[PDB]
Amino acid sequence: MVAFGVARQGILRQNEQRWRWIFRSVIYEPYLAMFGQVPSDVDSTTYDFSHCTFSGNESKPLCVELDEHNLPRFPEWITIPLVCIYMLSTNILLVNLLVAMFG
Amino acid sequence: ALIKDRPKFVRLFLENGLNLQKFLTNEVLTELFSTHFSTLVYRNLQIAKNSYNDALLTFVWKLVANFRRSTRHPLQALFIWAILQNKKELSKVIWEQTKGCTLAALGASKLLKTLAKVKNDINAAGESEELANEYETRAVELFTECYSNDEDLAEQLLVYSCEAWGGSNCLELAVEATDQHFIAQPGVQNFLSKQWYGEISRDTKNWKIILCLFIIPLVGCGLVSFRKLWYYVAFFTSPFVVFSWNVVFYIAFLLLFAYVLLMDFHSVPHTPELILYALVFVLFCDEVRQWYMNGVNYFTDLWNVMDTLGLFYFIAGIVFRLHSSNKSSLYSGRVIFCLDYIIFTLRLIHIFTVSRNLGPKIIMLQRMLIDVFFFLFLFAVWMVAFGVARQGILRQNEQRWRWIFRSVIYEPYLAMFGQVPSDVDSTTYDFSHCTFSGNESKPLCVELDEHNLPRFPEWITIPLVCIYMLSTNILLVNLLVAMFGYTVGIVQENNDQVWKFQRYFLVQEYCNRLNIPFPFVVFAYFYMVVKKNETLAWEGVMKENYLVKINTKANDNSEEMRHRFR
Amino acid sequence: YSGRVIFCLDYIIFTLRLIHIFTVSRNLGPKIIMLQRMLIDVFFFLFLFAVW
Ligand SMILES: CC(C)CCC[C@@H](C)[C@H]1CC[C@H]2[C@@H]3CC=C4C[C@@H](OC(=O)CCC(=O)O)CC[C@]4(C)[C@H]3CC[C@]12C
Ligand SMILES: CC(C)CCC[C@@H](C)[C@H]1CC[C@H]2[C@@H]3CC=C4C[C@@H](OC(=O)CCC(=O)O)CC[C@]4(C)[C@H]3CC[C@]12C
Ligand SMILES: CC(C)CCC[C@@H](C)[C@H]1CC[C@H]2[C@@H]3CC=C4C[C@@H](OC(=O)CCC(=O)O)CC[C@]4(C)[C@H]3CC[C@]12C
Ligand SMILES: CC(C)CCC[C@@H](C)[C@H]1CC[C@H]2[C@@H]3CC=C4C[C@@H](OC(=O)CCC(=O)O)CC[C@]4(C)[C@H]3CC[C@]12C
Ligand SMILES: CC(C)CCC[C@@H](C)[C@H]1CC[C@H]2[C@@H]3CC=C4C[C@@H](OC(=O)CCC(=O)O)CC[C@]4(C)[C@H]3CC[C@]12C
Ligand SMILES: CC(C)CCC[C@@H](C)[C@H]1CC[C@H]2[C@@H]3CC=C4C[C@@H](OC(=O)CCC(=O)O)CC[C@]4(C)[C@H]3CC[C@]12C
Ligand SMILES: CC(C)CCC[C@@H](C)[C@H]1CC[C@H]2[C@@H]3CC=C4C[C@@H](OC(=O)CCC(=O)O)CC[C@]4(C)[C@H]3CC[C@]12C
Ligand SMILES: FC(F)(F)c1ccccc1-c1cc(C(F)(F)F)c2[nH]c(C3=NOC4(CCCCC4)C3)nc2c1
Ligand SMILES: FC(F)(F)c1ccccc1-c1cc(C(F)(F)F)c2[nH]c(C3=NOC4(CCCCC4)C3)nc2c1
């Protein structure tokens, strides 16, 4: 969880500057990914915005880094495989290993 | 008798008054090695020495060649001669005479193990393997007897180094021949534990010493039992405390790395980033020292390669991010740093293989890769089939690689854990996300017949997805669970024995170094660059005791009654 | 379109042939072979599931 959350947050948003949301993104969401929901809906560019906050005034996650124009700057070809591997590892392999050790 | 392989007659001659020490003479040994050495065995030994080679292979080959051409340790030469021609009883008879036997037995087992692989014959390979196992058991039993009788002398014998038998101790030969059983025995483990705790007593509660690590003044008090100021030096020189300090330093380094990466990362590096660079520099210096100590064999381990890759990734990230003028490079440098952070963070699993509670379970992970591979093979085949079929029947002439791969592979893969593979399989809901043209970044529309009605039939799609989900999400996962359970049950009995070997590797590698706390080891390396018999007799006595024990165990059959009846 | 659908089903059939051909790998073959012995458990599972 630590590795995945830190990497994802670093590549996606920049200079968060709010402790509660740093900890919410880094730990809470990967933890929720253990049972069910995919860790991040932001890993895919197909859908984004309308929940973003360029400033920190509101209580929402910091926006994604943007290059020239409004297009997101993060590449999907490094995010999607990362989340796929993380889910395949946590949600399936580890739980089955726990079952075997319990048995 | 030696020529004709008469073990019993050899024993009788030796025990009836013959002086073997005087027997073995330079001329006699030269005549014995020069000619009686089997030509087949001679060629095989030459090939093995020339091709594979080893710390002891070269030594034995050189000794053999020297004797053929023309202290001394002649009895060891005779024992080697007997072993190399596969004489079990004669080899044992000669072994019973050597002053140092445990080392001799381990060396013989190593030699047999290295010579058995080359031989193509199956039966000869099996015989050599059996002989090597017999010698390994002999050495283990002898050392157990020695340790049970006397402990300090057993440890001294372990530490004792030969005068060019192989230039190595029993530990080195046992580890080199991957003799897990010998090292796993209680005596060697206790010796390693004593060396691991250093000065500190082994009976102290671990939490006491961990607590004392943080608060310095607590060490001066009597909380720590030093007996197995001077206390500070005796404490900070213990490899256990150095390892704990290095772990703490590494964790703090990770915290600083994460903080700089996410919270404070600007075009021009600030002070915390420079401190991070300094810490990475000391880590790189340690890695360079580790490179120097070993050769290219150091790169044969996965974790070492991973660490080297992490360091090179850090250097690359530094290179990319110094172009403060161009924004497009700072982001790439940050991404490189994120990947390097993943690599560094995965190192905790490697370092925590010594915890005595997590280490065995971490070690056993390497044995489930075949089950994982089979699972992935079936999953990939099914995903390919289902995705190709569904895409073909639903949309036509996609003509965009990224979306072909997104639909064919990504969605069926997501179907493994949770969501149904496709919301398009059902006509009840569709459109408002379609794109007849490829201009937008959305999946291609479904094929349409006359009117706007979808053309695909549900009676072939819905059963397909139902079968695919029933297969992947339930059956395959349960099969994986069952295979994992069986593998754990099989390998648990050997996991601890395997883990003790790695424990020895740690307890030797850490003790070998100068044992300076990590944050300021640079000064040590810099000024080092500037500066850059009786036990054998006791072993023989215990060997005699062990042989007498074997003879008594053999005679315990109690069959003498019938012989006395006759 | 019907021909394309037939081709898709035939593609599934052909793709399933890899499991058969890879029964000789000396690492996957035994595990593939053992699958034939769990059909009764699968059948019992499906029987209960269908009734419920
Ligand atoms: C390594 C093992 C343990 C698990 C791997 C799971 C696979 C399902 C991963 C491996 C590589 C992944 C692919 C790598 C690259 C891409 C392109 C990506 O499409 C893009 O948006 C690329 C960037 C762009 O838009 O140009 C969609 C996912 C896909 C097919 C990834 C989806 C899932 C794949 C096949
Ligand atoms: C200084 C700040 C930033 C870190 C605070 C986090 C702590 C919860 C970490 C820091 C150092 C860690 C310790 C470093 C080393 C060890 C020894 C380890 O046990 C062994 O390695 C014994 C080896 C053996 O049995 O041979 C158990 C955890 C402990 C106390 C670790 C547990 C968690 C600690 C206290
Ligand atoms: C929170 C983010 C922004 C910074 C990353 C901090 C990490 C370095 C911390 C977070 C969770 C911590 C871990 C939580 C669980 C464990 C296992 C634990 O292992 C043991 O104590 C072994 C005990 C035994 O076997 O006897 C040591 C502390 C460690 C690595 C903790 C110390 C370091 C970790 C990875
Ligand atoms: C190109 C994109 C996908 C980003 C690449 C970054 C990570 C996804 C890479 C960097 C290091 C890789 C890891 C290196 C080592 C391993 C252990 C491996 O499992 C084992 O080897 C268990 C046996 C053992 O202990 O060695 C599974 C993959 C993993 C986590 C690798 C998977 C992918 C990782 C995390
Ligand atoms: C074969 C084993 C391993 C698993 C099978 C799972 C069952 C739950 C499948 C087998 C046949 C399937 C049925 C085959 C045909 C249809 C009609 C289908 O309704 C239609 O839309 C048909 C086309 C039309 O609209 O006219 C709804 C699903 C249903 C009941 C399918 C739903 C699920 C069923 C019962
Ligand atoms: C991607 C779509 C559009 C085209 C379909 C290509 C398939 C033919 C590829 C995709 C995934 C591939 C497979 C991924 C995993 C495996 C298992 C692997 O099995 C072994 O190597 C056995 C090793 C051993 O047991 O020693 C051989 C390659 C194979 C069939 C790969 C080769 C062919 C596959 C099915
Ligand atoms: C009419 C609609 C639902 C489309 C039909 C196409 C597929 C759904 C059919 C074509 C071939 C069929 C497969 C033929 C063989 C098998 C193996 C069978 O499992 C075993 O027999 C294991 C033992 C063995 O190795 O033989 C489970 C069903 C499956 C995948 C069959 C299920 C349905 C498949 C994939
Ligand atoms: F049960 C289990 F442990 F899963 C497992 C069971 C059987 C065989 C292997 C494993 C295993 C072991 C390790 C290791 F021992 F090496 F840690 C794994 N590591 C990872 C990943 N590393 O990083 C990821 C998360 C962070 C982002 C990058 C990807 C996932 N997946 C592993 C699977
Ligand atoms: F654990 C497991 F393996 F599930 C399994 C466990 C116990 C008994 C049988 C199986 C098994 C084996 C195979 C085979 F060995 F034959 F491959 C299976 N094949 C399929 C399917 N084939 O194609 C589908 C995906 C592609 C679309 C059409 C349907 C599902 N389900 C299987 C179940």
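Per Swiss-Prot, chain A residues shown: 878-980, in order.
If you check the header, you will see the structure was determined by electron microscopy, 2.9 Å.
Cβ coordinates come from backbone N, Cα and C, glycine included.
These come from Swiss-Prot:
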type    : residues    : note
MUTAGEN : A:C929 to A : Abolishes ion channel activity. No effect on cell surface expression. Reduced glycosylation
MUTAGEN : A:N934 to D : Slighty reduced ion channel sensitivity to cold stimuli. No significant effect on ion channel sensitivity to menthol plus cold stimuli
MUTAGEN : A:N934 to K : Reduced ion channel sensitivity to cold stimuli or menthol plus cold stimuli
MUTAGEN : A:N934 to Q : Abolishes glycosylation. Shifts threshold of temperature activation from 26.5 to 24 degrees Celsius. Reduced cell surface expression, association with lipid rafts and response to cold
MUTAGEN : A:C940 to A : Abolishes ion channel activity. No effect on cell surface expression. Reduced glycosylation
Rounded to the nearest angstrom, how far is the Cα of A:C940 (mutagenesis position) from the Cα of A:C929 (mutagenesis position)?
-> 5
Neighbouring C-beta atoms (10 Å sphere around the C-beta of A:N934 (mutagenesis position)) | 7
Can you grab the distance from A:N934 (mutagenesis position) over to A:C940 (mutagenesis position)? Cα atoms, rounded to a whole Å.
-> 12
Pick from A:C929, A:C940: which of these mutagenesis positions has the biggest number of other Cβ atoms within 10 Å of its Cβ?
-> A:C940
By a three-class reduction of DSSP, A:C940 (mutagenesis position) is assigned coil
